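*Asks:* The structure is given below, and queries will be raised subsequently.
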Amino acid sequence: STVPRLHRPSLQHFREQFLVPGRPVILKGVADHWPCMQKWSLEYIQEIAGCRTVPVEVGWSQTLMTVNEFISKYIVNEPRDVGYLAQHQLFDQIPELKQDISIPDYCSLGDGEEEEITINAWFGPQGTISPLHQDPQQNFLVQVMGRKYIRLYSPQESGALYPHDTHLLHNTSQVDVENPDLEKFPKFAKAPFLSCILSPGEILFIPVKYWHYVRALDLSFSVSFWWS
Ligand SMILES: O=C(O)CC[C@H](O)C(=O)O
Ligand SMILES: [Mn+2]
């Protein structure tokens, strides 16, 4: 089915119908007027961040380059390979940018301290893919630029997702969601799921341990908040 979209639900409604039972939802009307939504053009990103070093996932390999280099080589003109400025705490590195986002009020329903929320940037061209995996905290994934196709499988379906057997990769599925090898992974075909296209100004709540797969449909910038 499709992930439900709710306009500014109350704290109590979010807590009781989504957070506690662990059900995904898209929050509308919450981040849609954060400054980032209008300010973060490529040129703005170059002006504020261009000379800073960032980690870039290529393909598979992990490298380092400036933001200006990342934009030149992997975004504009005609890139040779897929590169993704993924899972990077850009807002700790560049506090000016932190002024363009906010901590969602819903995070205060958690048990953790605000100081310990991890804020990551996800900036890349059309076609970046984060394979199906699960994380150990709650997440608000805020879409700023472009759209993402997202598939969500409940932790109750873990047996059908064939996690990798190493402790290191045990949080990641062996299956390629959009082209699954059903000869090797036959249980995957019948596993139920939710999906959405997440658009600018929308927030996706990914419950703790919910399996998620993400493909960028356009040049994309997302900001995740990992919280408890
Ligand atoms: O947006 C992506 O490509 C991955 C999002 C990530 O898995 C998260 O935990 O926020
Ligand atoms: Mn994740």
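If you go along the chain as it appears here, the first residue is 1 and each next one adds 1.
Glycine is no exception: its Cβ is also placed from the backbone N, Cα and C atoms.
Pulled from Swiss-Prot, these are the listed features:
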{"type": "BINDING", "residues": "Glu57, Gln87, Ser130", "note": "protein binding site"}
{"type": "BINDING", "residues": "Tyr84, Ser130, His133, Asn139, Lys148, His212, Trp226", "note": "2-oxoglutarate binding site"}
{"type": "BINDING", "residues": "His133, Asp135, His212", "note": "Fe cation binding site"}
{"type": "DOMAIN", "residues": "83-228", "note": "domain 'JmjC'"}
{"type": "MUTAGEN", "residues": "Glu57 to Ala (Swiss-Prot position 238)", "note": "Loss of L-arginyl 3-hydroxylase activity toward RPS6"}
{"type": "MUTAGEN", "residues": "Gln87 to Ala (Swiss-Prot position 275)", "note": "Loss of L-arginyl 3-hydroxylase activity toward RPS6. Loss of peptidase activity toward methylated histones"}
{"type": "MUTAGEN", "residues": "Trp122 to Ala (Swiss-Prot position 310)", "note": "Loss of L-arginyl 3-hydroxylase activity toward RPS6"}
{"type": "MUTAGEN", "residues": "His133 to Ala (Swiss-Prot position 321)", "note": "Loss of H3K36me2 demethylase activity"}
{"type": "MUTAGEN", "residues": "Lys148 to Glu (Swiss-Prot position 336)", "note": "Loss of peptidase activity toward methylated histones"}
{"type": "MUTAGEN", "residues": "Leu168 to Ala (Swiss-Prot position 356)", "note": "Reduces L-arginyl 3-hydroxylase activity toward RPS6 substrate"}
{"type": "MUTAGEN", "residues": "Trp226 to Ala (Swiss-Prot position 414)", "note": "Reduces L-arginyl 3-hydroxylase activity toward RPS6"}
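Burial and contacts for the listed features, if you can.
*Replies:* Around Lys148 (mutagenesis position), the same-chain residues at least 6 positions away in sequence with a Cβ under 8 Å from its Cβ are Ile197, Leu198, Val214, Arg215, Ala216, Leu217, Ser220, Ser222. The DSSP secondary structure for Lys148 (mutagenesis position) is strand.
In the three-state DSSP assignment, the secondary structure recorded for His212 (2-oxoglutarate binding site) is strand. In the structure as shown, the Cβ atom of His212 (2-oxoglutarate binding site) sits within 10 Å of 22 other Cβ atoms.
Secondary structure of the domain 'JmjC' (83-228) per DSSP, as helix, strand and coil residue counts: 25 helix, 58 strand, 63 coil.
All protein chains included, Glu57 (mutagenesis position) registers 18 other Cβ atoms within 10 Å of its own Cβ.
Within the same chain, residues at least 6 positions away in sequence whose Cβ sits under 8 Å from that of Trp122 (mutagenesis position) are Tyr84, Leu85, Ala86, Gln87, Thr128, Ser130, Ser220, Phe221, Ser222, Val223, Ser224.
Over all protein chains present, the Cβ of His133 (mutagenesis position) has 17 other Cβ atoms lying within 10 Å.
In the structure as shown, the Cβ atom of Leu168 (mutagenesis position) sits within 10 Å of 7 other Cβ atoms.
There are 21 other CB atoms within 10 A of the CB of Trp226 (mutagenesis position), with all protein chains counted.
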*Asks:* Would you mind working out the Cα-to-Cα span from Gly59 to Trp60? 7 residues missing in between, answer in Å, no decimals.
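*Replies:* End-to-end across the missing region, Cα to Cα: 5 Å.
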*Asks:* Quick one: which of the recorded positions (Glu57, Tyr84, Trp122, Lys148) have their CB closer than 6 Å to ligand 2?
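*Replies:* Checking each Cβ against ligand 2, none of them comes under 6 Å.
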*Asks:* So if I take the recorded positions (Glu57, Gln87, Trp122, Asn139) and measure from each Cβ to the nearest atom of ligand 1, which come out below 6 Å?
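*Replies:* Among the recorded positions listed, those whose Cβ sits under 6 Å from ligand 1 are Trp122, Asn139.
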*Asks:* Tell me the Cα distance separating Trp226 (mutagenesis position) from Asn139 (2-oxoglutarate binding site), rounded to the nearest angstrom.
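*Replies:* Approximately 5 Å lies between the Cα of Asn139 (2-oxoglutarate binding site) and that of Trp226 (mutagenesis position).
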*Asks:* Does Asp135 (Fe cation binding site) have same-chain partners at least 6 apart in sequence with Cβ under 8 Å from its own Cβ, and which are they?
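*Replies:* Sequence-distant Cβ neighbours: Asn171, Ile206, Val208, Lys209, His212, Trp226.
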*Asks:* 2-oxoglutarate site residues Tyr84, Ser130, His133, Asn139, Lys148, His212, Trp226: biggest Cα-Cα distance, Å?
*Replies:* 20
